[PDB]
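Below is one structure, written out as C-alpha cells; comments come after it.
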Amino acid sequence: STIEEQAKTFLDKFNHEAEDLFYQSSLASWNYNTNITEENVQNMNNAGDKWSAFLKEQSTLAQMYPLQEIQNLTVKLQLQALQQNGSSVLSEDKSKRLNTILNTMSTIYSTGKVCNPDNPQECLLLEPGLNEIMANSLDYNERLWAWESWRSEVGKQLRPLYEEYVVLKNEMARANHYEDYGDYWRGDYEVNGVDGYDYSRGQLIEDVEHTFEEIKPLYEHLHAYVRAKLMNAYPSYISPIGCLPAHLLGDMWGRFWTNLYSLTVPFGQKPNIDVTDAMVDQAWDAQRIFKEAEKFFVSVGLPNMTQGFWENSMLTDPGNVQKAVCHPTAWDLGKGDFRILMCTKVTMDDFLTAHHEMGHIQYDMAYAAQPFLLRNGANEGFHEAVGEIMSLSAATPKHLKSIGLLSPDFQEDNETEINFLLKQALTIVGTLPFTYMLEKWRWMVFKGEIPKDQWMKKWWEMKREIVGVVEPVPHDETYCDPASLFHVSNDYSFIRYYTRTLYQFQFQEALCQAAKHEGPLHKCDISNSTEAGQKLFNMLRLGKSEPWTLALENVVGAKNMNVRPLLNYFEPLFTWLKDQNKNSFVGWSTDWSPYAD
Amino acid sequence: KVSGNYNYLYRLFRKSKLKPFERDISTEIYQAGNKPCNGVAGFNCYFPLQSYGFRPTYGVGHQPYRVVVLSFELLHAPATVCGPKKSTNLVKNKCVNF
Ligand SMILES: *[C@@H]1O[C@H](CO)[C@@H](O)[C@H](O)[C@H]1NC(C)=O
Ligand SMILES: *[C@@H]1O[C@H](CO)[C@@H](O)[C@H](O)[C@H]1NC(C)=O
Ligand SMILES: *[C@@H]1O[C@H](CO)[C@@H](O)[C@H](O)[C@H]1NC(C)=O
Ligand SMILES: *[C@@H]1O[C@H](CO)[C@@H](O)[C@H](O)[C@H]1NC(C)=O
Ligand SMILES: [Cl-]
Ligand SMILES: [Zn+2]
C-alpha cells in the first residue's frame, strides 16, 4: 500500500530482470570480442537497443514515483541513479543532434589523418604511425613538425563541434538541474543524507587544491631534473632556464613520461629488473601465472577463483583462426561470471596486467551478492585503485625473490632502487599535475568563465606556469588543441586518474601498516598476511552500498584524501633529487618561447 | 540448455508469509499501492511470477540444483511404511538365535 513497498517491489523486479538482460548483452559482447563476426554485430545492436529502451521506459515510469523521504538510504540512491534520463529530458531533436556530433567527433578522431608533402598518397595514420615514429626516433625537427601538423589537421576543424558540444552539455546539465556539465560529473562524488560525512561538489575542488599544493614540490624537482637531462642531450633547442617543449614528452599529449626514462636513466649500465629469462627457462604459461595469482590471494585469505572461470574463459590466444581484440578487458557477465580479453605474451608486463585484471575480477565478486545497480564502485576509481595496490604488492622485490623467479643472490642495490623509484615517479606521479590542470580547464570552460577567444591562450599559459611546458610554434584562434585528447573526444572525465592514484597510494600505506611493515614502502609485501586481507575485505564486501568517504575511512581513519603516503613512498627519491639538483636550476620562465629570435 | 531454461516459475509477491505445507496456486495480479487494479497488470500492479531460467555457463552457487524433501509424521495409525531388516544369512544345524 505505502509507496515504500511500491519502490521496493519496483527495485526488486528491475534487478530480477536486469541481471539476466545484462548477462545476455555481455555474453553477446564477449562472443564478439573473441569472434568478430557480423552476426555478433547484429547481436550487440539488438542487445543495446533493447537494454536502452527498457531502461528508458522504466526511468520514465519511475519518474512519477513520490519521494516520501524513504529511510534506510537504500532505495534512494538506486532511484536517483535510475532517474537520470539524460538526453530525453529535453526535446529529442537536440538529443539526435548531440548523437550526430558525438559520432562525427568519434569518426574524425578515428580518422585523424596526417600525411607528409613529400609523399601525400603514402602516409601513416595516428595509430600506430605517430606513436612508433616519435616513441623510438628522437628527431627534433620531425617530432615538432608531426606535432604541429597533427594539431593543425585536428583542431582547425574540431573547434566548432567542440564549442557547440560544450554548450549543449552545459544547457542539458541546466535542464538536469546542474550549473554545468563539470558540476554534473562532480555530482558522482556527492554524498547527501549522511550527517557528519556529507561531501559537497566544491569540497572536491578545495581538497584537490589542498592535495596539489603539496604534490607540487616533487613535480618541479622532477621537471628540473628532466630539463637538465635534456639540456645535456639537446642544449641548442631547449633553454636551461625556460619551460620544456611539449613534443619531447614521449607521448602526443603529456600523459606519461615513462618513454623518457631511458634518456634520463641515472645509471644506464646496471642490469634492469626482469625475469623474462626465467619465464623462458621455466616455460610458465597463463595457467601457471593464474596459479600463482590464486596462491597469492589464498595467502591473504580471500576466497580463490571459481573453477567455472578456469574451464570457461580463454587464457591462450587462438592465432588468426578467429578475430579478437588484444586490448586487456575484464567483463562482468553477472550471475557470478567473469571473463578476460588479452593476448598473453611471455614477459613481466603481461604477468602484471594479468594479475591486475584478475584482481579486478576479485574486487568485482567482493560485492557479488549486491544487487545489480550496486555491482560497481561508488566512483570510477575503486576498480583501478585496487588493481594498482595489488600491482604494487606483486611488484615488490621481496615478492619477486620469494616466489623463486629471482634468485636471492641478486637481492637489490641503491642504484636499482633509484631506477625503480624514478620509473614509478615518471609513470604515476608525473601524470597528476597535467590531469588536474586539464580537468580544471574543462571545469572553467563548462562554467563559462573562459571566453571562446581566450581558450588556447589560457591553455598555453597554464601549460607555461602550472604545468611548466611551452609550445614551440605559435597558434591562432582556429585551433581546438584541448579536444585533441582521446577521452576529451570520447567525453570522459580525467579526475578519475588523480583520484585513483591518491586512493592507491593511501590504501597501499594503510595495507602496509596493517602488515606491520617497516622501512621503504616499495619493498612492502602483502603475501601471506591474513589480517590485512580481512581488513581490506571488510570494506570490499560493501562495494558502493556506502558513500566513498565512509569506505575510505574504514581502513585509514581519515576523512579526506592525503598525500602523506606518497611523500613517505618517495622520500628517498626526494632526498636523491635534492642531492642531485643542488647545481641544477629550479623553476620555469613562462615568457620564454622556443620560437623567439 | 545453452539458450535458457525458462521453464520454471517462482512467486515473490505474496501478500504475507505463507503457511507451511500450504498451496497458494493462483494466477492473480499483485498490487503495489492503493488503486484497485482489475487485472490490467500494468503500472504498480505486477505479475507475481518471475523468470527462473538457467544456463550451463553460470558459475558455482547459481547453477540449478534439484532438491527433494521427505515429510515424516507419527500420528496414531497402523504401520504403513518402514525400513527392512538386517537379514543375516541363515545358518543351520547349530545353536543359534532367530
Ligand atoms: C566464429 O564465428 C565463425 C562464423 O560465425 C564460426 O564459423 C566459428 O566457429 C566461430 N568460432 C568459435 C570459436 O565459435
Ligand atoms: C535496510 O533494509 C535491509 C533489507 O531491506 C535491512 O536488512 C536493514 O536492516 C535495513 N536498515 C535499516 C536501517 O532499516
Ligand atoms: C580453492 O579453495 C578451496 C577452499 O579451501 C579449496 O578446497 C580448493 O582446493 C582451492 N582450489 C585450488 C585450485 O587450490
Ligand atoms: C607465508 O608462509 C610461508 C610458508 O612457511 C613462508 O615461506 C612465507 O615466508 C610466509 N610469508 C611471509 C610474508 O613471510
Ligand atoms: Cl598541449
Ligand atoms: Zn584496470
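The residue numbers of chain B are those assigned by Swiss-Prot, with the residues present covering 444-541 sequentially.
For this deposited structure, the header notes the method as electron microscopy, 3.3 Å.
Keep in mind that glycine also has a Cβ here, set from the backbone N, Cα and C atoms.
Taken from Swiss-Prot as is:
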- B:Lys444 to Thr: In strain: Omicron/BQ.1.1 (VARIANT)
- B:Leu452 to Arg: Increased resistance to neutralizing antibodies. Decreases HLA binding to NF9 epitope. Increased binding affinity to human ACE2 (MUTAGEN)
- B:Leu452 to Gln: In strain: Omicron/BA.2.12.1 (VARIANT)
- B:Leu452 to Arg: In strain: Delta/B.1.617.2, Epsilon/B.1.427/B.1.429, Kappa/B.1.617.1, Lambda/C.37, 19B/501Y, Omicron/BA.4, Omicron/BA.5, Omicron/BQ.1.1; Contributes to cellular immunity evasion and increases infectivity (VARIANT)
- B:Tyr453 to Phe: Decreased HLA binding to NF9 epitope. Increased binding affinity to human ACE2 (MUTAGEN)
- B:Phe456 to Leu: In strain: Omicron/EG.5.1 (VARIANT)
- B:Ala475 to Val: Increased resistance to neutralizing antibodies (MUTAGEN)
- B:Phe486 to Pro: In strain: Omicron/XBB.1.5, Omicron/EG.5.1 (VARIANT)
- B:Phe490 to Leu: Increased resistance to neutralizing antibodies and human covalescent sera neutralization (MUTAGEN)
- B:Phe490 to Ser: In strain: Lambda/C.37, Omicron/BQ.1.1, Omicron/XBB.1.5, Omicron/EG.5.1 (VARIANT)
- B:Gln493 to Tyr: Reduced host ACE2-binding affinity in vitro (MUTAGEN)
- B:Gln493 to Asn: Reduced host ACE2-binding affinity in vitro (MUTAGEN)
- B:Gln493 to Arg: In strain: Omicron/BA.1, Omicron/BA.2, Omicron/BA.2.12.1 (VARIANT)
- B:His519 to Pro: Increased resistance to human covalescent sera neutralization (MUTAGEN)
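Swiss-Prot feature annotations superimposed on the structure.
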residue: B:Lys444; record: variant position; CB count, 10 Å: 10
residue: B:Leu452; record: mutagenesis position; CB count, 10 Å: 11
residue: B:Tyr453; record: mutagenesis position; CB count, 10 Å: 9
residue: B:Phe456; record: variant position; CB count, 10 Å: 17
residue: B:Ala475; record: mutagenesis position; CB count, 10 Å: 21
residue: B:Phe486; record: variant position; CB count, 10 Å: 13
residue: B:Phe490; record: mutagenesis position; CB count, 10 Å: 14
residue: B:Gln493; record: mutagenesis position; CB count, 10 Å: 15
residue: B:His519; record: mutagenesis position; CB count, 10 Å: 4
Write down the Cα-Cα distance for B:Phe456 (variant position) and B:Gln493 (mutagenesis position), rounded and given in Å.
10
What subset of the recorded positions B:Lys444, B:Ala475, B:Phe486, B:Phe490, B:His519 lies within 10 angstroms of B:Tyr453 (mutagenesis position), using C-alpha positions?
none
Work out how many Å separate B:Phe490 (mutagenesis position) and B:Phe456 (variant position) at their Cα atoms, rounded off.
8
How far is it from B:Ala475 (mutagenesis position) to B:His519 (mutagenesis position), counting Cα to Cα, in Å?
46
One should report the C-alpha separation between B:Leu452 (mutagenesis position) and B:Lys444 (variant position), rounded to whole angstrom, as 16
Can you list which of the recorded positions B:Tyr453, B:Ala475, B:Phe486 come closer than 8 Å to chain A, going by CB to CB distance?
B:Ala475, B:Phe486
Candidates B:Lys444, B:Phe456, B:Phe486 (variant positions) - the one closest to B:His519 (mutagenesis position) by CA
B:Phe456
